[PDB]
Amino acid sequence: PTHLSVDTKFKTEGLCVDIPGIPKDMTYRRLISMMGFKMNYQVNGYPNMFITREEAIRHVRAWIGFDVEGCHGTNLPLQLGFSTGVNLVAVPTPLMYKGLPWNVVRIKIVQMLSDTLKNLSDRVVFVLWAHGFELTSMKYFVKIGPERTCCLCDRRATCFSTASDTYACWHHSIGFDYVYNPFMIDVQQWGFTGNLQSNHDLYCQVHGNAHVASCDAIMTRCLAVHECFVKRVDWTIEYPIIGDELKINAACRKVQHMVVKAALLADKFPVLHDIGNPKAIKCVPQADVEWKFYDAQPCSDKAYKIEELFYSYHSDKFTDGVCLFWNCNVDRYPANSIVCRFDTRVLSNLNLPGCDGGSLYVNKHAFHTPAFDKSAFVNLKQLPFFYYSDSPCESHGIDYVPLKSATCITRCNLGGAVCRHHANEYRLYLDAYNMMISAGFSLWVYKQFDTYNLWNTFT
Ligand SMILES: CN1CCN(C(=O)c2ccc(F)c(F)c2)CC1
Ligand SMILES: [Zn+2]
Ligand SMILES: [Zn+2]
Ligand SMILES: [Zn+2]
């Protein structure tokens, strides 16, 4: 049990308005044949165009919702909608493109998928709420065969060109006209009562139905994300390295140590309530503070209500000392907090669009995060950048330009001249900090926080 068997049954009830008279009894093997594709008993890495829910989850980065709406098909033009917001009109002769023949529509489809996916995945997964026209339109822009490699590199082939008889990955497909060996999954096979809008609208109020094909495509991928990452959570699945994952995670650990250590030095709280990951470890092991842990897994649906995380009868007096919410998404943080909250609006290769304003952050594991809400931070302020160090000024062991900065909180800067060691360390920390902020993380602190209070930790 690795791939989806072609002899698995496919419910055809969702297809019978576009395809009247369709057999109730149907397998993937028969459906693929009906779509105009011949699989030829091929044992070459592509056993089925359709995939299991588990395989779709492992390839979430490849997901592109796809819907085809009859404009008037063979006699009628088709509207092709994608979860990128694109709408193309194909003639058989929110981006709305006028009616053009399939030979130019297919070139645009290869361009769009390659630009959307080259930095995310090695394939495309067409996410459907299948009614008929999308499955029968695939023959016009999809070619299938054995698994192949790119003509310009070692990556797997995702495109094909009839002009040159060659294959390409998403990075080298300029001028290619066919999508090669795409994958697909029909959300209607998952057991749903009612149409797409009624099921989507149960969990999401951000995507509307402007009665256009790309709207349905967006709603379909959104519903597929809710089922696989919001109401079902599997944090065991590992995902490939596609960007700055390692630098981002390292920066987050450095920033956490720095910020918490400085808060403990400046305000000397007697107790720290660490609320979040049940696997968390003391980020400042040398601090005198009474460190107390509270377990709460990452919320994927709605942000935690502070009343449920805290109240209902632990020091119990969460008002005493400071609360650390490191990636613990709550509706309204208490005033005595140190907070790291992922901004779901961030544009990046790690952050995929999610359900109800939320986003799916994929860095080693998939974490659907609830919508970023500025009101959660009303009792706090934005934590300003600063670098603090009590380590000795000693070079040991990269050229130099004298560093001058009001945010380099060290003994050497206090004594009017930053040493080479704290200047290298300051610049490295500033880079780690910028990496974290650019990845989408936002830092928030109690209003009494003042880096001026750190200078006296040097006597
Ligand atoms: C005389 N000491 C005792 C109390 N003290 C700490 O508790 C402390 C140590 C290291 C840290 F990183 C930190 F955040 C806090 C610093 C001053
Ligand atoms: Zn290539
Ligand atoms: Zn939605
Ligand atoms: Zn120094």
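By the numbers in Swiss-Prot, the shown part of chain A spans 5949-6020, 6027-6047, 6076-6295, 6298-6381, 6388-6449.
So how was this one determined? The header says X-ray crystallography, 2.1 Å.
Cβ coordinates come from backbone N, Cα and C, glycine included.
Database features (Swiss-Prot):
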- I5967 to V: In strain: Omicron/BA.1, Omicron/BA.2, Omicron/BA.2.12.1, Omicron/BA.2.75, Omicron/BA.4, Omicron/BA.5, Omicron/BQ.1.1, Omicron/XBB.1.5, Omicron/EG.5.1 (VARIANT)
- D6015: active site (ACT_SITE)
- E6017: active site (ACT_SITE)
- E6116: active site (ACT_SITE)
- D6256, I6257, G6258, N6259, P6260, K6261, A6262: S-adenosyl-L-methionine binding site (BINDING)
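Within 10 Å of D6015 (active site), counting CA to CA, the recorded positions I5967, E6116, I6257, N6259, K6261 contribute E6116. Least crowded of the binding-site residues (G6258, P6260), judged by neighbouring Cβ atoms within 10 Å of its own Cβ: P6260. The DSSP secondary structure for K6261 (S-adenosyl-L-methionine binding site) is coil. Residues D6256, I6257, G6258, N6259, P6260, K6261, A6262 make up the record's S-adenosyl-L-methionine site, and a Cβ search at 8 Å around their centroid adds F6275, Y6276, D6277, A6278, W6310, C6312 from the same chain. Ranked by Cβ neighbours within 10 A across all protein chains shown, the recorded positions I5967, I6257, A6262 are led by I6257. DSSP gives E6116 (active site) a helix state.
Comparing local CB density within 10 A for the recorded positions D6015, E6017, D6256, the maximum falls on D6015. Straight-line distance linking the Cα atoms of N6259 (S-adenosyl-L-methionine binding site) and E6116 (active site), rounded to a whole number, equals 43 Å. For the segment bounded by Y6295 and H6298, where 2 residues are absent from the model, the Cα separation is 9 Å. Put simply, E6116 (active site) is 11 Å from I5967 (variant position) when counted between their Cα atoms. Separation of the C-alpha atoms of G6258 (S-adenosyl-L-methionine binding site) and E6116 (active site): 44 Å, rounded to the nearest whole number.
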